[PDB]
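First up is the structure itself, then whatever we jot down about it.
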Amino acid sequence: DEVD
Amino acid sequence: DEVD
Amino acid sequence: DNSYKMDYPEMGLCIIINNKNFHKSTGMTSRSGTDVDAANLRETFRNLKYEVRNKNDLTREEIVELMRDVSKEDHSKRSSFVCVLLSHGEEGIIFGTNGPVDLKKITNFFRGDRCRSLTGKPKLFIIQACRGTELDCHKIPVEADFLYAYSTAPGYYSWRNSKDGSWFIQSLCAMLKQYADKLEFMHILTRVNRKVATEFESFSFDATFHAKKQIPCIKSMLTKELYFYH
Amino acid sequence: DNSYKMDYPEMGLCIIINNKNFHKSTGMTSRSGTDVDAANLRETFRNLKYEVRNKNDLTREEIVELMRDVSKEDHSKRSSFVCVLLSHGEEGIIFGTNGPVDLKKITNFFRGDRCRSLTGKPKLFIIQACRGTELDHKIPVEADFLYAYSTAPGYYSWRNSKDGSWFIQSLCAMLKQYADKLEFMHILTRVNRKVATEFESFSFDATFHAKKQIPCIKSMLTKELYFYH
């Protein structure tokens, strides 16, 4: 999971 | 007619 | 399954904040026609079986306290919550009689983690106020289950007729009366969008403000369909 | 009457801007998983009979030129317009590979007074991008736009490097299941619930761990939208  |  | 449970013993509260008269030092004009809106909303939501509370001419401090207090009530037997704001505004801001309050501060009281008796229930904020000066011419997120029914697009003025009430509230009440027993809420609000967009155009002796149009803005973080009947 | 006319000869364009790799000088990270999103969207909208155009790694200048050019096409025989933006972002902003562009600049090309062959037709902007850094013409020119945001105003948006973004994967799944059955707002509402209930972040960093997301539908549509007819 990564943030944009 | 008036604006808020 | 796909629809909010709306058959709790009570439909819920409908808080209407009707700001007409502003402290002279703010330099904000009185909002002629807003009482027409407030009365229309009271009747409209009464017929939907909401427990309506009308408040008039509240300071920014009174708005925050009222919303804090309402958020601390036990809403366990209530299906939903509705707050209607009628005032001056700008983007993200609604005016108390003596100055502004952030919309975020008001809505934050009702977050899923801050008002547990409304967690999972629809929280509706209906806002008749300007959003600028442009003219047209847990395991659930804390922000889930909010719906913002804005009178106008982001960045734009919102129009209020001194005789008839605001274009948006006029239209909203008319569509709720006609369709609340048969259409899902997003579809009702879409009808409100079309009514405002097609049936109203400003008339002004001032060329800057004349022949202008308006489109309301539905901002939905709801997770289910919302029907006022059951 | 109450529903957009969707039986023009063509459904319309679906422009997908897939920004994965960013110029080193911007300091923006590569968006692993975005190709999965782009492929999912291409197939999903293909099955809805949209004319899909996929564009990858566009600079801010290229994004503006592409949007301008598309807005100057003759859309007379098209029912609608769809643009999907997959990139880094902040509130009101989407990133080209070399810097930001205002969402307003992009959408303005399609205003009712500026793209007359789309006047009265639904214009859909679907945006997978951060909106900040929080965790958990007798019609108006702004009428007939719909913004399907991946996340609430002010918030980060989550993308899984293996699976694609929570929002796009959910959106495509709901369109596949329900586009022949439900009105678009109800499809997007199912997307809201899917993202809200089925996803939670996992991170070794306590700041970013166990976080949730709710998408945000912003509708200025004036009619109901069904992909079928």
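Residue numbering for chain C follows Swiss-Prot, covering 34-170, 185-277 in order.
Determination method: X-ray crystallography, 1.7 Å.
Just so you know, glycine gets a Cβ as well, placed from its N, Cα and C.
As given in Swiss-Prot:
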ACT_SITE  C:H121  active site
ACT_SITE  C:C163  active site
MUTAGEN   C:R207 to A  Abolished ADP-riboxanation by C.violaceum CopC
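The most densely surrounded of the recorded positions C:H121, C:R207 is C:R207 (count of other Cβ atoms within 10 A of its Cβ). Sequence-distant neighbours of C:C163 (active site) (same chain, six or more apart, CB under 8 Å from its CB) are C:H121, C:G122, C:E123, C:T199, C:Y203, C:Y204, C:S205, listed in sequence order.
Straight-line distance between the Cα atoms of C:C170 and C:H185 is 45 Å, even though 14 residues between them have no modelled coordinates.
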